[PDB]
Amino acid sequence: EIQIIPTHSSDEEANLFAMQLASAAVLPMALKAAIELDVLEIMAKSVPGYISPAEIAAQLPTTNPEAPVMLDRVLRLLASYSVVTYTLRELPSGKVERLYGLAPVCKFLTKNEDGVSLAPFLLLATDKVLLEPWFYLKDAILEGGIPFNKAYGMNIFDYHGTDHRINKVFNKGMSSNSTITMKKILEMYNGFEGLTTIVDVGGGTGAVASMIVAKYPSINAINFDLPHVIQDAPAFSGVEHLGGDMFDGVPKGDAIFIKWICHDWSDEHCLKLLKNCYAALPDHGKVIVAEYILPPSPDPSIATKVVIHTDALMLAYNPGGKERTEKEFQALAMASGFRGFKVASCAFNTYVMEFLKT
Amino acid sequence: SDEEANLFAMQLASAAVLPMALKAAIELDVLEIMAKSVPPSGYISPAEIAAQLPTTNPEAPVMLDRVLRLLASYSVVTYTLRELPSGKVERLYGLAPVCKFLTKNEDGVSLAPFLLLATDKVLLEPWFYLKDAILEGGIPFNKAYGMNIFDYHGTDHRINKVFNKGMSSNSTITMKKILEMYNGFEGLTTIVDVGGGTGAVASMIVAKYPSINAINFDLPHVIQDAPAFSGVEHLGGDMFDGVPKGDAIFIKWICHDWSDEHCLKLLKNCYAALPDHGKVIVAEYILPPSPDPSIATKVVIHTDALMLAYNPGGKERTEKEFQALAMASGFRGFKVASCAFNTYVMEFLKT
Ligand SMILES: Nc1ncnc2c1ncn2[C@@H]1O[C@H](CSCC[C@H](N)C(=O)O)[C@@H](O)[C@H]1O
Ligand SMILES: Nc1ncnc2c1ncn2[C@@H]1O[C@H](CSCC[C@H](N)C(=O)O)[C@@H](O)[C@H]1O
Ligand SMILES: C/C=C/c1ccc(O)c(OC)c1
């Protein structure tokens, strides 16, 4: 370990890092506006890279003379963070102009073959509704409670039942994200083959249930979630949509699949749901749990960052939620009656574990 | 490589967690507690931090740990791991170099109040109207509130104070460094700080050059909050109507708030306010020539994006753009005199 001697040079880097931190929110917020204006889809479709901000603006419903320069300024920020790429063209007239192209991350920020990306997940994570709890984080640490419940007087799921705009944003966000992950899950994970019935507990609007039934047409699926979510679930052949509250019970099936459910809830709420799962399954049933697994240390890798970001988000938003290690998941499994524990697969940082009653 | 792209997109989507988590740590005084309490070897437990917070919440240590873990992953704090007898590891946290600027120094100053400003609820709101401003014209801030940001500051006194202390702390740190390097204040008898805020810069210059009489010129609602400093006279006004007379005019972070037309109008009042051989001293970021990934470029491009969402047309400019503003406003001479923390000090010379 070599010691860095403090100098004006190292003080400058520390100062500018603090300044970068101060205004770090400009990145997701600028990206959110690019996605809502459909700037990246325009780039994806119009690119002969690289396109000028004036050529992008020409495809927007605007007569604002300042649109191209406003777009230029946004895209320059995105370029510095490698969300887009750029080239420079000298204007026959002396000044330097930037043209922009899509960077490799835009594969997941623009619709793929099959009409899906992570952009709706980004719109959800940057929604007004979800920024507000952050201003009550201090209060929840000092006064107890949940910053989101302090913001609006109820938990986030009850709030989705009262704000139909955010309910749609959230359901579309989760569906897009699970679609992308499940497609890769389905390629490498064999645990669904052979089952007659599967229940998706907190399955949202049913994207995962419907993909499993598409791959395995002899499976019958039940998409189980809250009534305000189920009311908006598209019909899909092989999928039964059922509204309820999982803490009160879950539908019977041969296996139960829970994706991104455990991390929303405290260990006690988890134990309760997992007992409910244990009771709805036959003697050799299994719970298939798809979640992130906390890494060993808070290292600076992007994969670790994504898991620690989501842990922090389940501090603001949710009733006791947190990310967990592989030992903590096995602990919860053994404590709710399952004798078998297997880490089965991994896609995009999401691990598939089986809790086996066996 | 597909995996890495997907994970980067997920990182971007929840990127705001970092500055929001940091804001909460600063509002809880967690970094100051660390700075005062961290023992010689240099790491402290969240339980030990929490014991110093005004709280009886049994969950506080755990929730602190989880916020600090996020901060550590980004090297805002350092950490060590301590194995527990029963296999699981505990995290202890310490100060990283950035903490120097996010905690009070010996002059009692840090950048923390600038971070409180940048992350304030008031300033997040305009971002939801950026799409609207791009399609329809206008300024996201104006769309959200009734009016321009500075008028808003004269209506919402909490934000007025946060903004003034934000700017004050930031300008203090930068001005101390500039004053160690820049000799342009000698032979001056009077200096005018136009949009000088609560007067921190004006006071630093008189502290260094007690021969100078400084006018600190800003909007009435900011002057209202300006503490008395000897040798500084506070004066409320509107710079686009006219600037007080002095031997030199100092404008820090003013040009980037305003469109070219507004800057030209300001600089011509400046020219008019000066004697024959006076000068305007302009302290601004300079836009680099490409969107490079360096922290120093990011800071300037972030501020350019912030100007877009808050201000009556501000932006960041290149040195040749500043030379054009100087020229179009009648200045004959231009020089780049020094630089501290990305802030360049330019003079626009009348002869
Ligand atoms: N008490 C409850 N009973 C049933 N579903 C619930 C619930 N509380 C929350 N949920 C559902 O749990 C889901 C958490 S979001 C995860 C959604 C989906 N499994 C996916 O991975 O994409 C939401 O759809 C929410 O409505
Ligand atoms: N018309 C006007 N006349 C004078 N001051 C103005 C103005 N419009 C905005 N301002 C002021 O311009 C300042 C911009 S903020 C940064 C300025 C300060 N020189 C610093 O570097 O810390 C604010 O204090 C704001 O109140
Ligand atoms: C924008 C934050 C992401 C997110 C927030 C709350 C949740 O409950 C969730 O899924 C369980 C995901």
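Here chain A follows Swiss-Prot for its numbers: 8-55, 58-367, in order, are the residues you see.
Header says: X-ray crystallography, 1.9 Å.
Cβ from N, Cα, C; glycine included.
Taken from Swiss-Prot, the feature active site, proton acceptor applies to A:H272, supported by sequence analysis. Feature annotation from Swiss-Prot assigns S-adenosyl-L-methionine binding site to A:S187, A:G211, A:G212, A:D234, A:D254, A:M255, A:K268. Listed in Swiss-Prot is the mutagenesis experiment A:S102 to D, annotated as follows: No effect on substrate preference. Where Swiss-Prot documents A:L140 to M as a mutagenesis experiment, the accompanying text is: No effect on substrate preference; when associated with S-142 and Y-144. In Swiss-Prot, the entry for mutagenesis A:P142 to S states: No effect on substrate preference; when associated with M-140 and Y-144. The structure shown retains the original residue. Under its mutagenesis entries, Swiss-Prot includes A:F144 to Y with the note: No effect on substrate preference; when associated with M-140 and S-142. Quoted from Swiss-Prot, the note on mutagenesis experiment A:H173 to P is: No effect on substrate preference.
Cβ-based neighbour count (10 Å, all protein chains) for A:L140 (mutagenesis position) stands at 22. In the vicinity of ligand 1, defined as a Cβ distance under 6 Å, the following of the recorded positions A:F144, A:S187, A:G211, A:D254, A:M255, A:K268 are placed: A:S187, A:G211, A:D254, A:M255, A:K268. Proximity to chain B, taken as a Cβ less than 8 Å from one of its Cβ atoms, holds for A:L140, A:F144 among the recorded positions A:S102, A:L140, A:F144, A:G212, A:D234, A:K268.
Where the chain is interrupted between A:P55 and A:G58, 2 residues are left out of the deposited model, and the two C-alpha atoms stand 7 angstrom apart. Fewest other C-beta atoms within 10 angstroms, among the recorded positions A:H173, A:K268, A:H272, are seen around A:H173. Neighbour counts of Cβ atoms within 10 Å were taken for the recorded positions A:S102, A:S187; the minimum is at A:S102. Taking the Cα atom of each, the residue listed as 'active site, proton acceptor' and A:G211 (S-adenosyl-L-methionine binding site) are about 12 angstrom apart. Rounded to the nearest whole angstrom, the C-alpha distance between A:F144 (mutagenesis position) and A:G211 (S-adenosyl-L-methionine binding site) is 28. When the binding-site residues A:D234, A:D254 are scored by other C-beta atoms within 10 Å, A:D234 scores highest. Sorting the recorded positions A:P142, A:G211, A:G212 by the number of other Cβ atoms within 10 Å puts A:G212 first.
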